[PDB]
Amino acid sequence: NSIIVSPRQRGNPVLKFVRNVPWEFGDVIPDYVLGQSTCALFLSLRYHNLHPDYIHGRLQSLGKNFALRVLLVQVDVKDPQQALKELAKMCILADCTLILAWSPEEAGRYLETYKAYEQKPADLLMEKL
Ligand SMILES: [Hg+2]
């Protein structure tokens, strides 16, 4: 039921806006575990400028364990277009979904939205047999 949150996310104002599903910190590889094989990384564009090698290593340490991988980018920098195009390339090659959030609140809503769905819900009919 709960979103599991990496302690690396501690202090991220996004957490204030995860309000309609429980969340707790846990020892997890992604920034948010949103189900059995779904997870998200969070990246602020301001942070990305300051630490340009950060996200490539993060996406790479993540690998392919989770079926659905989501990079949630907070667009918080004037003139983000060049950064966004490079992150898009990175996501295409790493096969991850790129989502643009324009505020912490929007990012928190995206997290609750992905948590609403099981990527591989129960399949009862096979089970019954
Ligand atoms: Hg991910």
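Chain A is numbered as in Swiss-Prot; shown residues: 99-227, in order.
Cβ from N, Cα, C; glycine included.
Record note (Swiss-Prot) on the mutagenesis of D221 to A: Impaired interaction with ERCC4. The Cβ of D221 (mutagenesis position) has no same-chain neighbour under 8 Å that is 6 or more residues away in sequence.
In Swiss-Prot, the entry for mutagenesis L223 to A states: Impaired interaction with ERCC4. The structure shown retains the original residue. Sequence-distant contacts of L223 (mutagenesis position), defined by Cβ-Cβ distance under 8 angstroms and a gap of at least six in the same chain, do not exist.
Swiss-Prot documents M224 to A as a published mutagenesis change and attaches the note Impaired interaction with ERCC4. The secondary structure of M224 (mutagenesis position), as reduced to three states from DSSP, is helical.
When the mutagenesis positions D221, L223, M224 are checked against ligand 1, none has a Cβ within less than 6 Å of one of its atoms. Neighbours of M224 (mutagenesis position), defined as other CB atoms within 10 A of its CB across all chains, total 7.
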